[PDB]
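J.: First the structure, which I've put down as structure tokens, then a few questions once you've had a look.
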Amino acid sequence: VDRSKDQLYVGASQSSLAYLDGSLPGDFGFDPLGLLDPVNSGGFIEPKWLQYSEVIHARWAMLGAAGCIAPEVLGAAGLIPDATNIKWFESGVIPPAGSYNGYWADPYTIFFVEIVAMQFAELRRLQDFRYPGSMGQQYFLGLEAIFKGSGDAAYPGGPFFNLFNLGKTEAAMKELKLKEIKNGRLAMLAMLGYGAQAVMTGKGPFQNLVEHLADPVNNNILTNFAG
Amino acid sequence: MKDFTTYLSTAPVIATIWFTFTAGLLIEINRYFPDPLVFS
Amino acid sequence: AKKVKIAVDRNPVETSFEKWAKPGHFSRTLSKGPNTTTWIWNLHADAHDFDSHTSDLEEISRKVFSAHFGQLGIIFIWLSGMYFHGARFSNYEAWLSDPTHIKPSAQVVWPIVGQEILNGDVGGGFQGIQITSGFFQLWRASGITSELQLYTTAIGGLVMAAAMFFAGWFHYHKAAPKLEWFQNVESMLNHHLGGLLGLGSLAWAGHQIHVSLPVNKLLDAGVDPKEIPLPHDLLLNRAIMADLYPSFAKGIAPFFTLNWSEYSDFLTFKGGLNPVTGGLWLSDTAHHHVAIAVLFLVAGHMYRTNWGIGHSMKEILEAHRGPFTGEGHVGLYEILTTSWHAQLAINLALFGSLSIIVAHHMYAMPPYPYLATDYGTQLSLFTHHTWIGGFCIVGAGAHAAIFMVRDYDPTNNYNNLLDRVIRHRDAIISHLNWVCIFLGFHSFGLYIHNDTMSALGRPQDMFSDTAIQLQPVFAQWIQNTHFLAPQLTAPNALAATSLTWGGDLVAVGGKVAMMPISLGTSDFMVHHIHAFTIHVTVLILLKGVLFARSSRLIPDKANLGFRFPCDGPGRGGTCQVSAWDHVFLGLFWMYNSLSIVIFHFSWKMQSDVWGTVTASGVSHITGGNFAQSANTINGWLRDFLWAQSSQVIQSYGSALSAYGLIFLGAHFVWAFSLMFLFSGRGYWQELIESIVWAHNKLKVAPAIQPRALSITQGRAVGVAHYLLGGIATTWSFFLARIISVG
Amino acid sequence: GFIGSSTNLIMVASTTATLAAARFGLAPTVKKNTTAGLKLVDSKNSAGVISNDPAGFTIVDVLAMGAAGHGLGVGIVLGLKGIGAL
Ligand code: CLA
Ligand code: CLA
Ligand code: CLA
Ligand code: CLA
Ligand code: CLA
Ligand code: CLA
Ligand SMILES: CC1=C(/C=C/C(C)=C/C=C/C(C)=C/C=C/C=C(C)/C=C/C=C(C)/C=C/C2=C(C)CCCC2(C)C)C(C)(C)CCC1
Ligand code: SF4
């Protein structure tokens, strides 16, 4: 996967150029396994679902990448009490790695609210993919006015999801989508970096960066194989 | 549902339910009246 | 250059119960409904014969793919039940503390009609049926120490079973792969070599290195199971692992710096058996699966899929062309990518042969702790996996003949290896015929010679070790070569792979786990019985395949089909000429040959290996009577069948009384089968006519006209009952015997 | 120091040799299969990978010869330690 920008990436192949025509955001021709070929597609391996899933992964990853390091950066700057300067994997998500006592409820009590809240958010989002525009019809406390969608599942738009109606022009919107995808793809790799770095070193993402800057040669992946 | 209830009416399904019922009745009788040899 | 890609069709079929209410929908003949009772049998006989329902290869492939998901889902329910019953209805936790004195048990019966006597006294304050499946030994090796761990696996097994059934429905009714997808044999081998076998071996090595090895190291040291660290504590705390294995203190740097010798403490090459448990070292087993993982991952990069590099299987076949074989392997690639039966014939042949190899290697190199000293488990596992291999091989002959009748096309096969084999089939069968006659005389005739000489009071004239001798010199040479292998030919191995080659016995809990096996005159004679009965089974099955299409008797046998009873009483009589009947006859001989194999194993082990260790020495269960007694047929009747059947016939009134009942019941089913084998449906159709008359007289005659079974179904019903009765008879006799004394 | 040791030099040399051999037409590549006579002939690639290299050296050739180089290097390193040379 060619880093940076370019017309085509390293893995671009003549076979993938058949259907990759630049219509999708961040379409750099990289599809060595040819999972986006329209011909004889079905199930979840089809262009509409795979492109939709990438954006959803991009947006969750962007929140995760910024949220898995902010407590360490803010804690390092003294803007939050040291009691909350906690590594992302020691928040309580993985109790064996570490858990934080001091939340207003037991982490399982909080999880049930997460289940119910995400059931509504995710199943309503799904129903717009299966039946476009269907969430703007049945009464939902008057909120159905903002759930009418825009025909494209990954980009609902509307009064809320496009609060400040940025990208009014077609050219402007394409650039914003490209910027969203590149930041999202970068964050997805960052999250994978957090997970791999946590296992290899056992420290937070911020600690690894600080140590690397201290002695870059003596602190890197190669030296962390043994300690 | 009409077709599904038709499937349950097929010979193998009826026999399984019928013998499952018949066997259960005999097993339960011998559970509450163990070792019957003479009417008495 | 057709690209390798995913290809499916959307919603090929509709999910409805409509066809569940219309039996026979799959076939044009049976769709009209029943008029005679023959229709009912035809419904079940042809249900899974996809190749005859439709002529479309794509439709056939899609049914096979989803029918395989159903088989996988069923195994997960079965596996889940075995793990669940271990958690809830077993004495596994007690067994871990005292493995050498407590009998494994995982089945409990309800107290009804007085059957609670089958809940025997197995130990650990528990009553239940003793099991011989070896699940306790497997669970210990993997590191399972609580019933909670067994319970979680069972729940995971049910989730997998649900996933398997969803996949079958999904890939038939929702997204069915197209025919071009199924024909990527190069891609399938790459994934199944490096992905299924390769990553599967690597993943299991990860479990053994991180879970099995630490847990079993402490269990052998005598630590109480409840006080052992949990597997996740071992994973998270490198400090704990360093104590057991100091190599973990260095992390994974040795792996990437190629200092692989650092891992010598848990990646060993000891060989032999662990003295404390009598099973293979788990450190040896971990290095085995790590080595196997690399070999298969390399194997999975051999075939060309989408990026030029690799091999084309078609090109390999067409390049291997010699002077003696005409065209050669040309045309095999098209055969093996368009005929499911041809693929099934090969896979059943080797899968069955593999199951037999498993039986020999597992007893000789017991891979689990406390497997060897549990004689019931050793006998059961060897016998189970020999029978599985036997049936699979006979199936290989069955589906080789189906290919020959249905999928064989002469135009694609001209002067190639397949064609040339058909053109000298008389030469092959005539020679194999003579070899079987030669082997029958010079192996079974020796037993008749010994029986007659012994009855005449001429023991000096018998073939035996105290008389005319027949020493397996070739086998004895190999036993000695493998015994001395660690000295010169395998220098880095500390011990021989097995204790059967030679050396000293290993005893666990006062019982022999394995000791050298000596081969004498009796072993020479019995082995050549095996060669005789195996060669005859090949003759019957190979004859059916080579003559499936035509013979000097029926020149147009292919048009008659694969499964027909005869071509009439003409030409002197043509009963049982079809290739299906060669499987029917081959099943009897496979049963005959494997019965001697499992009798040979049972008597040899009890006589020469199994026993109790004491101060003076080893006393075996049957006291070493194999050498002197197994050279006559009378010896087998008296010393093996008559003497060892004492346990089963005295089982009434005890927890083993169930085996006594099944011993009689099996004898019954076997004899019942001879009714179908010795008779013909002509008698039975006339008998039903008189029976139908009585029902007609009482206005109680059925609308579906009763019919005697067909000719073929009489033979199928006969052999199925013959096999069940015969095999179940040995099954009861073995378990009641070995459990009672072993 | 691992860098510069015998183990490091052998692995770098073995990996470099395969890449050099494949790039300069001394080993089979994606665009050149080998006939039964161990001679390089043109091949057909289903997923023609675009490469700006003048010789058509694709990224697949790197993975193919990176693994081939590692296999050769690992065997030599462990083999020498077996005979006592390393
Ligand atoms: C014999 C097994 C088998 C095979 C050969 C196939 C083959 C196929 N499936 Mg099917 N499938 C299977 C089992 C199988 N499936 C099972 C068991 C399920 C139920 C869970 C499904 C559910 C399913 C769905 C829902 C879909 C397919 C689709 C497909 C197609 C594309 C698959 C692909 O590219 O995957 C590549 C794999 C991925 C993209 C996912 C990788 C990660 C998965 C989720 C987990 C893998 C776990 C791994 C094996 C072990 C990890 C170990 C450890 C780290 C935990 C193809 C025809 C798709 C289709 O129809 O396309 C046209 C499709 O939509 N399958
Ligand atoms: C996917 C996104 C995500 C998730 C799941 C988490 C999850 C977590 N974060 Mg992280 N975080 C994220 C993104 C995320 N974060 C991002 C993007 C940032 C950068 C801005 C941060 C910055 C951050 C910090 C600085 C801290 C956390 C902490 C936490 C933990 C405690 C959460 C908590 O107490 O919330 C509290 C709950 C809420 C804020 C939601 C309130 C819901 C009520 C009902 C709303 C009511 C509204 C009211 C009626 C009207 C509006 C009022 C308003 C105008 C004043 C938890 C593990 C804390 C931690 O690790 O503690 C140990 C912590 O200190 N996060
Ligand atoms: C509820 C879901 C559902 C429904 C309504 C249908 C409906 C249909 N399927 Mg589909 N199918 C499903 C689930 C379903 N399927 C699943 C889960 C799979 C994966 C295995 C498949 C795989 C599949 C195939 C491969 C085929 C169909 C076909 C069909 C058609 C006829 C099926 C029939 O006659 O079944 C009646 C049959 C049964 C009730 C037998 C059930 C067998 C299961 C596996 C249980 C086995 C138990 C086992 C023997 C236990 C041991 C026995 C021992 C103790 C005695 C029909 C359109 C056929 C079709 O479209 O033909 C044109 C066809 O070829 N289905
Ligand atoms: C498949 C088999 C397998 C697996 C899974 C493991 C796994 C492990 N081994 Mg083992 N090992 C194996 C085979 C295996 N081993 C073999 C064959 C050998 C013999 C050569 C060894 C020899 C060995 C040694 C000598 C050691 C280990 C160690 C380890 C542990 C740490 C490894 C490490 O540093 O990773 C480094 C980093 C990674 C593996 C990458 C992790 C990537 C994560 C999962 C990505 C997650 C991304 C995701 C998006 C983030 C979550 C987000 C979400 C929460 C929102 C780990 C549990 C070490 C240990 O701690 O032992 C106790 C150790 O010292 N192993
Ligand atoms: C991977 C294994 C495998 C697979 C997938 C198949 C698949 C097939 N075989 Mg093959 N076969 C196999 C192994 C296999 N076979 C083996 C091992 C043998 C040797 C015994 C054979 C011998 C064989 C013959 C002789 C024939 C087939 C046929 C067939 C086809 C139709 C089968 C059918 O409709 O059965 C329907 C299923 C039944 C009627 C149920 C049979 C029930 C048995 C007899 C019960 C036995 C006892 C039971 C297991 C335990 C006790 C039960 C208790 C209630 C008392 C089908 C393509 C037939 C065909 O026409 O192929 C073209 C055919 O003629 N096979
Ligand atoms: C105990 C029962 C029995 C016996 C003895 C035989 C014997 C034989 N069967 Mg048969 N068979 C049997 C049961 C038996 N079968 C059953 C139950 C079935 C139904 C499933 C079959 C189905 C069957 C098939 C389908 C085939 C055979 C074959 C054979 C032959 C094997 C090779 C051979 O010539 O060996 C040598 C002969 C013997 C061991 C017989 C006994 C010889 C004695 C001990 C020595 C000779 C006596 C001596 C000359 C003194 C005579 C004195 C007298 C003249 C006064 C052989 C004639 C195969 C065949 O024909 O291969 C060529 C073959 O294809 N059998
Ligand atoms: C000239 C040039 C250049 C350069 C380049 C380079 C410098 C490259 C490199 C490259 C490389 C440097 C690569 C590498 C690769 C590698 C790989 C791909 C590896 C693999 C491995 C493996 C696969 C392994 C395996 C194994 C294991 C793990 C265990 C043991 C056994 C074995 C060994 C098998 C550039 C482009 C800038 C520009 C233009 C010109
Ligand atoms: S009807 Fe029976 S006896 Fe007559 S030829 Fe056919 S199989 Fe033989």
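Throughout, chain C uses Swiss-Prot numbering, with the displayed residues spanning 10-751 in order.
Keep in mind that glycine also has a Cβ here, set from the backbone N, Cα and C atoms.
As annotated in Swiss-Prot:
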BINDING   C:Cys575, C:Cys584  [4Fe-4S] cluster binding site
BINDING   C:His676  chlorophyll a' binding site
BINDING   C:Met684, C:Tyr692  chlorophyll a binding site
BINDING   C:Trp693  phylloquinone binding site
MUTAGEN   C:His676 to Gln  Impairment of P700 function. More severe; when associated with 'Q-656' in PsaB
MUTAGEN   C:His676 to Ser  Accumulates approximately 50% PSI
MUTAGEN   C:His676 to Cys  No PSI detected
MUTAGEN   C:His676 to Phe or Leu  Loss of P700 function
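Mind mapping these onto the model and telling me what they sit next to?
T.: The Cβ of C:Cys584 ([4Fe-4S] cluster binding site) lies under 8 Å from the Cβ of C:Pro574, C:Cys575, each on the same chain and at least six residues away in sequence.
Its Cβ taken as reference, C:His676 (mutagenesis position) is surrounded by 15 other Cβ atoms within 10 Å in the chains shown.
For C:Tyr692 (chlorophyll a binding site), the number of other Cβ atoms no farther than 10 Å from its own Cβ, over all displayed protein chains, is 10.
Long-range Cβ contacts of C:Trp693 (phylloquinone binding site) within its own chain (separation 6+, distance under 8 Å): C:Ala717, C:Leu718.
Reduced to three states, the DSSP call for C:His676 (mutagenesis position) is helix.
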J.: Less than 8 Å, Cβ to Cβ, versus chain A; work out which of the recorded positions C:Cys575, C:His676, C:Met684, C:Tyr692 satisfy that and list them by sequence.
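T.: Listed recorded positions passing the 8 Å Cβ cut to A: none.
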J.: Counting Cβ atoms within 10 Å across all protein chains shown, which of the binding-site residues C:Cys575, C:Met684 comes out on top?
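T.: Selected residue: C:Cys575.
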J.: In DSSP terms, helix, strand or coil for C:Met684 (chlorophyll a binding site)?
T.: helix
J.: Identify which of the following recorded positions, namely C:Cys575, C:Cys584, C:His676, C:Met684, C:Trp693, place a Cβ less than 6 Å away from any atom of ligand 8, and list them by sequence position.
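T.: Only C:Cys575, C:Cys584 qualify.
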J.: Could you state the CA-to-CA distance between C:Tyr692 (chlorophyll a binding site) and C:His676 (mutagenesis position) to the nearest Å?
T.: 25
J.: According to DSSP, folded down to helix, strand and coil, what is C:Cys575 ([4Fe-4S] cluster binding site)?
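T.: Looking at the DSSP assignment, C:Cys575 ([4Fe-4S] cluster binding site) belongs to neither helix nor strand, so coil.
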